[PDB]
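Encoded as structure tokens, the structure appears first; notes follow it.
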Amino acid sequence: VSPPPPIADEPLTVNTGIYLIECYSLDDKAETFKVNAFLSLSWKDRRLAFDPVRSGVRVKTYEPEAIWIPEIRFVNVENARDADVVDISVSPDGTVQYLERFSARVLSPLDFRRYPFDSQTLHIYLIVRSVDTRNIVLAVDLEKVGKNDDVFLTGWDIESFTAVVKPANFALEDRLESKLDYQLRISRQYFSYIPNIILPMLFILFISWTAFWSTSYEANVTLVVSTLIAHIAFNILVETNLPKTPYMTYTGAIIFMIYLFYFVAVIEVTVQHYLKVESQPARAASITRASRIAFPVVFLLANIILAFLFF
Amino acid sequence: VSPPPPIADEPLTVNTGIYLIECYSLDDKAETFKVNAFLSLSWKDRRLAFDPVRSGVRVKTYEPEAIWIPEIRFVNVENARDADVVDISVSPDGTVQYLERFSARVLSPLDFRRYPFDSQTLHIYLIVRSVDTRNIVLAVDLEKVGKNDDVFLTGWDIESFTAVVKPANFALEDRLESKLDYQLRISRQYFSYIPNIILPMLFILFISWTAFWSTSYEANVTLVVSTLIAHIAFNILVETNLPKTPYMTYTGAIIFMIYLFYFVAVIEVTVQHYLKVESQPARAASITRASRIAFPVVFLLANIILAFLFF
Amino acid sequence: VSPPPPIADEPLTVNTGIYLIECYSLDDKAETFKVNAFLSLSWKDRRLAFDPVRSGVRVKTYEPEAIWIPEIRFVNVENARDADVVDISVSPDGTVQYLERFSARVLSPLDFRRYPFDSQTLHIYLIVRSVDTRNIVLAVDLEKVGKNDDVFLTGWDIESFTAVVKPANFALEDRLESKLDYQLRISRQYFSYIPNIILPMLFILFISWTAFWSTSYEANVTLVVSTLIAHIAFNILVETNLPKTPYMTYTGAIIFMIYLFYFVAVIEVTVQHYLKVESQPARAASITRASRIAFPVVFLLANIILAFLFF
Amino acid sequence: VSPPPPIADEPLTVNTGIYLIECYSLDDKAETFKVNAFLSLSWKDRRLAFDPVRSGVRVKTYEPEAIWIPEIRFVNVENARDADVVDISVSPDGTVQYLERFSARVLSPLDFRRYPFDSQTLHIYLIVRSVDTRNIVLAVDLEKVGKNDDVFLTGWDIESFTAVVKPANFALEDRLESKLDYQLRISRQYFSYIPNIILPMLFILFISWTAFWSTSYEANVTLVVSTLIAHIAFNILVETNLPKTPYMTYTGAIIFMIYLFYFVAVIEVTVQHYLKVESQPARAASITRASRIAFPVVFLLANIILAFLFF
Amino acid sequence: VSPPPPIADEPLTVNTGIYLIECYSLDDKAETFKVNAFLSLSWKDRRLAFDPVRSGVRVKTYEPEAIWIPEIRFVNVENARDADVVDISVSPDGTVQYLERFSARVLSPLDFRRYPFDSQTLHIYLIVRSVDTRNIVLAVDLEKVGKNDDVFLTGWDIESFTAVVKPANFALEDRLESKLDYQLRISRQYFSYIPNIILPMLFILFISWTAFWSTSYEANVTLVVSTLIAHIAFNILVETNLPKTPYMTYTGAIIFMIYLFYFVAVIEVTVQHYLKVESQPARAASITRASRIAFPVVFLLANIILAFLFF
Ligand SMILES: FC(F)O[C@@H](F)C(F)(F)F
Ligand SMILES: FC(F)O[C@@H](F)C(F)(F)F
Ligand SMILES: FC(F)O[C@@H](F)C(F)(F)F
Ligand SMILES: FC(F)O[C@@H](F)C(F)(F)F
Ligand SMILES: FC(F)O[C@@H](F)C(F)(F)F
């Protein structure tokens, strides 16, 4: 067992195909996903040619160890894939048709900029390193790239599973490597973030704003501080489900902006009380009256500015 | 070792049967469960037939490697099942009776719409891909589908373990695939949600409503805000034990609706105080008196509307 | 290698023995425990008998693959046990003495009714399936059932490790199955629950009762609500360390009952203030005075009733 | 391959040695640690003895399967160790020098009594079970017991890695067993507990004591209750990182004692207010004045008593 | 298969090189990281040399088992690396060129002193133990040390992957051990700590300082205590994501220092009220006025002192 030799001096083409069966565990924090799929491989090995007449059988079946099989590996995996050889069929000409079912944890970075309204392009990079006797090249057999209809990935929508037909051939450690890019396009199902995080966060903020219709400092201090604590809780909850990004996320921006609102409202509440004690409730009253409009207006404007910057 | 050949040109029938031994780890968030069961396979291989009289042995036992065994795989699994071959028995007519005990982590989506009063149909999909020499078809031997009496799945009730007799036969990557659907029907034991989540959540809400029998703004602000924080806690606790759904759940709806109640009660408490400071306690008094009835009534009506929509 | 044939037509007795080495990870939520023990198997295989004299050896040693060894499996395990064959000894009469050291994750349900003052009976079910040529039966060699003195199971006391001598024989998928029940009797070390959960929970409740010696509504609302939140925290902490039971637990009952106390105390606090505002502090004063005795009395009575029902 | 036979009727001495390479994951809750070390085994097998002059070679090499190797196992492990045979060298007299590198998860109970100022003695128990032909005995080759300089165990100090030279020889299931005790002495790096848990816990308690310099019941109720909630948080945080002990820990004692302080302070704060409302501020004033001294004094005395009992 | 013998009496040089493919899971608490890379080994084995003319091939391919391959191990790993042999090529002069792709969990301590503004040097220690026939020594083939462009480590910046050319040779259990140090230089992406932890922590502290512009003790007690609770939350959140260090961290210092600020502010708040009740608001007023400047000034100075000490 060693590579099939060239007729002329051409490189060996291994036709590939990935057919998704299962998609699960898209971990945001880890930027990983688990995949269970069929990996199909085809190449001509003339050494394996046979006469169906002389051997009875139209197609021969081989055990992995019996024949030369190309060393196909995934680039962006945690550990080497768990594979089970489903079948190895050889036609009389020596054309090998290899099928395996595999499972792997794929490392694919995510762009959290538009979270939870983001979409992603997951990658599965197939690779072959060239042997000494001959160069091995990868190719996509589009007939063998797909996914089953039941492929669901919890809390995401699957747009497309396609392969970039042209491999990336390059040198690595004094040998040629032929790499293919399989692309899984998905979009996050943002629905649940609305009643679980967005609306509750807004409600608590709006409740803080009731202090603009109160002259009671002690009640205001309670209203603003208490809701700020509930906001910290939401911030912590949100940040625990996301990885630490070197960029500002849409969600991150909003969450942060809201802190400034609580801070300014505390200042207002402090100012209003200070003036009242200092026997000038007229100034205080006009500040409070302005705030009642300013706060919602500035909040609504700021959000428009943000959504614009982010989308 | 290669498939047994057809007498005429009929497909090979593999008689299947799953007998559950253990059911555990139904993870709601992951939408997975662990299973430990017997997998029974039975097909005819004439090449294995023998004389009952001349052999003197009623049945013959083989080692997996000695004979051709169909490649049965599960569709909705995380990784390929962990199997141990228990026994392989061949009768004189060449009927093969294979038995293995396996363990696997099954991927089966759940409908959270009626949580925690929901019922589910877990699936275990058995599959076989046809070979070049012949088409392999799956069949259910109802005599070999079951579960042991002790099979308990913590916090769930096991209604039935049945198999859809008619396999789904279809082409996949230029070969035939025979797929069977094993169904585990279960219903959630909702009992514990009542004293742990439902009642405490109602209690805290009812406690907020005591502010309708108080003229103290500062005490009211404390009553409503404090309980709202306890509600956020329950919401977080509930949402951490559930996956992110693209649909509204019964629980989710209730939890959300309750936020509106806390918000409106804050408005009322603000309104009542505002009118008191503005020297008109008569208007305030009639608003508070109305609220005392409105709040429970609207709450009770809203819940009826919801339960109707959901059940 | 195939089963030893019967002298008459008797079944094959496999003498068993489990000797515990390690006991760890009793997971309450999962209702599992890990075990590391010796498994001893002994049966007669005449085909291996020898003359001690012409051999010049009292005992013969074998490698697993060399001889027929019964397929013993555990019923209530997550995955098939991890075993290492320690030693296989053959006496002149063909008596085989097999020893292996194994590790396994055992599924054994727990009765949470008396938690944290509960005791449990963990099970380890040994099984063997009968073959075509003969019926394989299990037996307990009491000389080979035990545990080492150092076997400790964190936060539990080990009472006894015994085996039910008479195996449960039954047909499962047209073959007789012989099952043995090994029983590990344990009792929970309740000590720590007293200073960590019980007493703190009582302290916070008693602190709520100080509102019966206060006329300040605003301070009372703070006392009762604040402690109720600390109670919710204890409830959450307790419920996270336990599985969801379809029955009421002793702890569960107490925890729940206490909610009613906080609810009623809120009502009292509301009533007392309402009467004070309504210019009738005499009625309020006698209600508060009654509560001061009622609350502790009813609490103490309720607990007596509960402990009775549960123990 | 079978044991080397005795010259006289002496037992087989297997000289052992453990050389630590890595120490990690000391889990307090689990009472486990992970270890990566060299395991060295040496014994005389005369059958292997050769001539140094004629053979030309002064040392002869073997593959595990080629020769008899004693079955050494660890007692206090979760699962059987992961080992890689490094080398097997045989000297002219038949002395075998076996070396393997292994990794294992060790089960070793901890004494939480002095936490976080505790020290521990971790154990690694080596064992050998005697065979039918001969008795196997373990011995410590002190030249082969050690640890590398870089062996660090996060948040612990490594004092010593020594072996108790005299093995524990005893009967187990009608055979002899020889057991060695390897001891890893460590002491907890308590530093971080001071600014993260100790001081914050004291600060919140001292803040509660400011109510002894306040006549405002409503402010006092807030001071004492709020800090008690922060104490419950610290208690929960501390108890989640420790296993459930049947004994009282130093930390446990302090944490609990502090609850009594919050309870008594609540009583004081209630008493002071009650007397004030009852128009006798002189009695109240002298109670508060006494408390100002009593509380710190009793706290300081109680801690001295505790530290004494525990250290 | 045994080591290539020395021409003179020189040690065997094994030329190494690690080429990183994947970098993930830098766990701060565990002080571990996962790595997926190519391991390249090259040594001369003259017993394998050949004439390119007679053989008619300029290279020779071998299966691992066919030839002698040095036992290279990693020092700082949890368990032995998961490796797949990619290729083994022999040149005419008997120069062996080995390549494997491996995955491992590396134990590399981190210096938390400057967190979250820290940089780290991760280590990968390659080792070889010399055999009886000869001494093995490791060397770096700089042409074969690298990383691919896509190598990203979430929340960290990869500065350099270099190897210390000169191995650390030493005696370990009477044999020579040659050790190489591969160094991965990284710097933490501190960005996210600013809007998620730093700023919110400052905001809550600044909000506490509004009590210096209030005469309301009850409102002040609420402001300072409530924010102190939010600070405890941040402290807990921060400490859960870090290991327990025997040294003070920059973050740790700040977090702790801030507690003193809350404590002193409580004292001030208590003093101011005490003076007011004692009918001397003039002294109280000047203390409060001083605090308004003192607090921010001392805070700003203290931070300057700290940043200096730490950077
Ligand atoms: F700010 C919101 F739009 O985004 C967040 F708050 C999140 F994550 F969705 F909860
Ligand atoms: F019924 C709703 F309130 O949902 C809650 F009860 C739940 F989910 F069960 F905890
Ligand atoms: F109810 C009592 F038994 O105590 C419980 F609440 C406990 F111990 F926390 F589980
Ligand atoms: F009480 C002291 F021993 O410290 C404890 F509170 C601790 F370390 F925080 F757990
Ligand atoms: F405050 C600085 F010390 O850094 C802190 F904010 C941190 F690490 F982010 F928690």
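The numbers used for chain B are those of Swiss-Prot, and the residues that appear cover 47-357, in sequence.
Backbone N, Cα and C atoms are what each Cβ position is placed from, and that goes for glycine too.
Features as listed in Swiss-Prot:
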MUTAGEN   B:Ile244 to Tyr  Marked gain of function, with a ten-fold shift of the proton dose-response curve towards lower concentrations
MUTAGEN   B:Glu264 to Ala  Decreases cation selectivity. Decreases the binding affinity of TEA and TBA. Nearly abolishes block by Cd(2+)
MUTAGEN   B:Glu264 to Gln or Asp  Decreases binding affinity of TBA
MUTAGEN   B:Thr268 to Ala  Increases the binding affinity of TBA. Weakens block by Cd(2+)
MUTAGEN   B:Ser272 to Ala  Increases the binding affinity of TBA
MUTAGEN   B:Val284 to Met  Displays an increased sensitivity to propofol but not to desflurane
MUTAGEN   B:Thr297 to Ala  Marked gain of function, with a ten-fold shift of the proton dose-response curve towards lower concentrations. Also shows slower apparent rate constants for activation and deactivation. Displays an increased sensitivity to propofol but a decreased sensitivity to desflurane
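Features per Swiss-Prot, on structure.
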residue: B:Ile244; record: mutagenesis position; Cβ contacts under 8 Å, 6 or more apart: none
residue: B:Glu264; record: mutagenesis position; Cβ contacts under 8 Å, 6 or more apart: none
residue: B:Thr268; record: mutagenesis position; Cβ contacts under 8 Å, 6 or more apart: none
residue: B:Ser272; record: mutagenesis position; Cβ contacts under 8 Å, 6 or more apart: none
residue: B:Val284; record: mutagenesis position; Cβ contacts under 8 Å, 6 or more apart: B:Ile243, B:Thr297, B:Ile301
Of all listed mutagenesis positions, namely B:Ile244, B:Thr268, B:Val284, those lying near chain A with CB under 8 A: B:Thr268
Protein Cβ atoms within 10 Å of B:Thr297 (mutagenesis position), excluding its own: 23
Among B:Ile244, B:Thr268, B:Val284 (the mutagenesis positions), residues with Cβ under 8 Å to chain C, listed in sequence order: B:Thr268
Cβ under 6 Å from ligand 2: qualifying mutagenesis positions of B:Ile244, B:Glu264, B:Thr268, B:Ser272, B:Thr297: B:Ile244, B:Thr297
